[PDB]
Amino acid sequence: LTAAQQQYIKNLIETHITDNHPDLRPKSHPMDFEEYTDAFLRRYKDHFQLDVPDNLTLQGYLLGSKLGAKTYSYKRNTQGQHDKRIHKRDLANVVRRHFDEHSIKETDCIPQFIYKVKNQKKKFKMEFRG
Amino acid sequence: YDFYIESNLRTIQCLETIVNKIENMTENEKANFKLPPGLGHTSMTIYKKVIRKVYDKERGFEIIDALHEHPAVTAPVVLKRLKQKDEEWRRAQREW
Amino acid sequence: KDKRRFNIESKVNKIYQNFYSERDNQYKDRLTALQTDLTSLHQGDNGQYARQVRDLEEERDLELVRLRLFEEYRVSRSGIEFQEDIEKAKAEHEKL
Amino acid sequence: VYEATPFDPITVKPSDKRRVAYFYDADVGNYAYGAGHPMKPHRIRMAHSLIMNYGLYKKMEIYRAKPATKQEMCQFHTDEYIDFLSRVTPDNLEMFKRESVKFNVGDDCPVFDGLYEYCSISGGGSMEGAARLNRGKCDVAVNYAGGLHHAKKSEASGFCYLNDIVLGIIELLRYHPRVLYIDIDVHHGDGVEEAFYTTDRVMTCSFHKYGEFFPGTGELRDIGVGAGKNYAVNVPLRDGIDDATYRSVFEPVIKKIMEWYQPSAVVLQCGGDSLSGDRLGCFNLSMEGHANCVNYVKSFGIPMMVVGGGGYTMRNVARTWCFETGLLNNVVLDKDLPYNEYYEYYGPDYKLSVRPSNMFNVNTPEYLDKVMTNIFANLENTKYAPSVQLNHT
Amino acid sequence: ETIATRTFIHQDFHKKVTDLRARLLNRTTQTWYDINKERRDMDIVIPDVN
Ligand SMILES: [K+]
Ligand SMILES: [K+]
Ligand SMILES: [Zn+2]
């Protein structure tokens, strides 16, 4: 009731109370690879045969605390092993770098796209790298 | 009474795991922490209604925002209020 | 600019043609992939059945961390109540 | 075709044992319709407590089932209805004033925080119970968060917003020819009957109170249209019916249905507004009288899917659900409740009992004889043709 | 109560794991038979008329 808090509260409710249209759901940038389901990341890393470990999902990353440090997951992911998973940000940065450096020129990117789209329902078709 | 109290007692559980984890991490991980909607567990509705019950039906929005963007600053501070109202409300309940 | 349309149709037809020509050695590859997936699912080392078991484990253990922290809080609650009630009994008995 | 008898001690038979899969989700109790509404999900939680503290969890397997998806909801409901459910909150209701008017929303079925999540939990539990029953894992599958049997394909009706039993039976029908549904609420099971009215693969059987009541449907002459004629059984009853009466009406109807319809998957709604002391129902059933139904439907030996329903006095639903769940495990419990976090709500003597009153029974041997004869007559056009080899159901 | 929910946590894990494995087996053997059929369908020289 002081001509500042009024519009403050007004903006708050005008920004948090809407009709939840699916047309307003906040969508992430295409270049930020951390917002990619962590199975896209693993399939990318596994397809281009990169050299990274797998990531810690979110349950394995909050599982790290003095109390959480006694669970089988911590003691299987933090001792001396080779399967030692990592934080999603690291794998996502490796993937992003191999994305911005390895490059492509069309004349083979498009016809492959068309052959892919026109055969979605087919089980027996050209695997474009496998 | 049971509804408000046992709904407080679940946000307590979630924020407790998150604070236990925040106390075991560095400073760059403190400036590089973010939580998705749902705060890492199954439900996406209960903690928000708790937060606007305890704080304000209108200014709990900013707390939930800073809870999603800055979990390292914002949610050892919120957990110490839920624990206060838990004891207040349980006092009143076992009185009546 | 129909030359571009001719190029693209030629390339896509080329892909169809290559696949149909090699269609017999591009079919034992599929079946070896499948037989090795089968024999590796039967053991447990499958690169995809060993990557999701670990998430089902990473999510089982956050459960037990939440369980233990919650039991700690429960015991703290019971202790607070017991302490308050003993203090009240003694103090007001003496006042009486 | 009805002789009244005394009510015999409920007792588990040792020749058959089950593999109970119990479905529970620690979130469900956390939702509330509003200030004074008679619907309280908290009671499901309360029942869980007794199950834990009686030592009953040690002979069954307790699972959280994943919530049901929008496109699993639209197997029975429309897109506009489900989209409304997903988008409406107690805060933006002013921008849905048409849809709220149009989907029967606002006084008997309000919108609370967590409506869509509560519905997801109910539907998920029901469909996962059905799926696990199809895979030959369990014999009985219990889901007390589901049984919202009053919901319409395009409308909210009577404290219910999503018909999870329809989804459950749709999943049960993928592998079964013929499914029976029993509804022992005090209201008529009208959503399920309206949904499966013109078919012969689901037989609905309601035992309700017909009068100046809710919903207003389910007469003795409402028996199905089309190819579904004679595949909808109604038993209308009057106030005051008690354990002996109810048992003598309930057993022969169900036994004749089992002999004729030969179904081989039963769904059982175990609503609790049909108990003495309830705040909306008007029967005079005990806890043993309400549980002998479960015991009888179980004594046959075909896949059962038990669900919740009504019950508006929390204490009594909690106690009768815990007792029924003990009976499904071949266990008659003890009457003294163990200490649990709800060691209130159980005044005044803290026992495993539901007590009947002395109110008067308005149902007499001629009304019931007439009703049951009409039913036994309607219920002989529902057999299987003589050349149709079965799988011993 | 904490003992009981400990048991519940471990039972739910066991359920989800065994579902995982049966589902992956079924998916691979599905893809195999679909490959077989789409292979033989490329062997027809004269189709049916209707
Ligand atoms: K009924
Ligand atoms: K029917
Ligand atoms: Zn009812």
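The residues of chain D that appear here are 2-394 by Swiss-Prot count, in order.
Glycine too: its Cβ is placed from the backbone N, Cα and C atoms.
In this structure, D:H151 (mutagenesis position) belongs to neither helix nor strand by DSSP; it is coil. Taking the Cβ of D:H151 (mutagenesis position) as centre and 10 Å as the limit, one finds 26 other Cβ atoms among all the protein chains shown. The annotation active site is assigned in Swiss-Prot to D:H151 on the grounds of a curator's inference.
Sequence-distant neighbours of D:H150 (mutagenesis position) (same chain, six or more apart, CB under 8 Å from its CB) are D:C161, D:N164, D:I166, D:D184, D:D186, D:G190, D:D191, D:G192, D:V193, D:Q270, D:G272, D:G310, listed in sequence order. A mutagenesis experiment is reported in Swiss-Prot for this position, D:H150 to A, and the note states: Impairs histone deacetylase activity and transcription repression.
For the mutagenesis experiment D:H151 to A, the note given by Swiss-Prot reads: Impairs histone deacetylase activity and transcription repression.
Under mutagenesis, Swiss-Prot gives D:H188 to A with this note: Impairs histone deacetylase activity and transcription repression. The secondary structure of D:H188 (mutagenesis position), as reduced to three states from DSSP, is coil rather than helix or strand. Taking Cβ-Cβ distances under 8 Å and a sequence separation of 6 or more, the neighbours of D:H188 (mutagenesis position) in its chain are D:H151, D:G159, D:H209, D:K210, D:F214, D:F215, D:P216, D:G272, D:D274, D:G311.
A 10 Å cutoff on Cβ-Cβ distances gives D:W322 (mutagenesis position) a total of 26 other Cβ atoms nearby, all chains included. Under DSSP, D:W322 (mutagenesis position) is assigned to a helix (H, G or I) in the three-state scheme. For the mutagenesis of D:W322 to A, Swiss-Prot gives this note: Strongly reduces HDAC activity. The structure shown keeps the original residue.
D:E325 to A appears in Swiss-Prot as a mutagenesis experiment; the accompanying note says: Strongly reduces HDAC activity.
For D:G327 to A, Swiss-Prot lists a mutagenesis experiment annotated as follows: Strongly reduces HDAC activity. Under DSSP, D:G327 (mutagenesis position) is assigned to a helix (H, G or I) in the three-state scheme.
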What is the number of other Cβ atoms found within 10 Å of the Cβ of D:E325 (mutagenesis position)?
23
Spatial neighbours of D:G327 (mutagenesis position) that are distant in sequence (at least 6 apart) but have CB under 8 A:
D:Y55, D:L57, D:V333, D:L334
Taking a cut-off of under 6 Å between Cβ and any atom of ligand 3, tell me which of the mutagenesis positions D:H150, D:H151, D:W322, D:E325, D:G327 pass.
none
